[PDB]
Number of protein chains: 2
Amino acid sequence: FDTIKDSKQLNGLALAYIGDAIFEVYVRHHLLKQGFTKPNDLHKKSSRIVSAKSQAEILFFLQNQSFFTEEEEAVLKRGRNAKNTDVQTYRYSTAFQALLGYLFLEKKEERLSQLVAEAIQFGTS
Amino acid sequence: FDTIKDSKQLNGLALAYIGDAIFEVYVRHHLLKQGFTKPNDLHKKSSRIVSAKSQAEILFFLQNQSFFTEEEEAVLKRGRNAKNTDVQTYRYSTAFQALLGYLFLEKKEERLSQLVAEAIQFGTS
């Protein structure tokens, strides 16, 4: 993908907007790779993993592992504050989505794969 | 992403399932790159481009350019026949989604970028 000029200046919602799609590709790819193959199977599986509640729970989990660097912490803060979903779950899921968006747009490919794998480990289990 | 064993044997719906997410990342990235930045802006933009009607129209367009190779034609046939949306628009959009899924999973990265850019040229305009 092309570099986007000043992508790191993007507001939290704009970062969360790309992050949410990125997470969906990783999760759907994961489920295919596990040998699921049926439609109603795969959509039930991915909607469960990609839901706001589940992304909130994932982020909490990763915070207790002290997974993140200070740069990533700053991007999560940006997403959490970006101006039938709970307020706190909205804030945390948007934080997680903004970080994925950020890592993707900044082309931190290795770190993004690491983070999503961790997220998927927890969110599937 | 890891290779998925016998990914090319996947049924049309399973290929369309990953293709649809892939298309969403490309389209969202495109809109960010164009310097859109507002939420209600970007979602209105991408839902318009990624809708079944618009993917049907895109595929028709590309067919008249005789864009596709014979291998890709076979994958479109698989998606079109995979067992408030119109029947024909469903069939064509699923065909387009299965091809993107296929190109992605088979790691035909250059061809996938080519196809999506063409799709986005037409679908935005």
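All chain B residue numbers match Swiss-Prot; in order, they span 4-86, 93-134.
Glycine is treated like the rest: Cβ placed from N, Cα and C.
Quoted from Swiss-Prot, the note attached to the mutagenesis of B:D23 to N states: Catalytic mutant, no alteration in rRNA binding. Within 10 Å of the C-beta of B:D23 (mutagenesis position) there are 22 other C-beta atoms, taking all protein chains into account. A helical conformation is recorded for B:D23 (mutagenesis position) in the three-state DSSP classification.
According to Swiss-Prot, the active site annotation covers B:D23.
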Take B:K86 and B:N93, the residues on either side of 6 unmodelled positions, and give their C-alpha distance in whole angstrom.
17
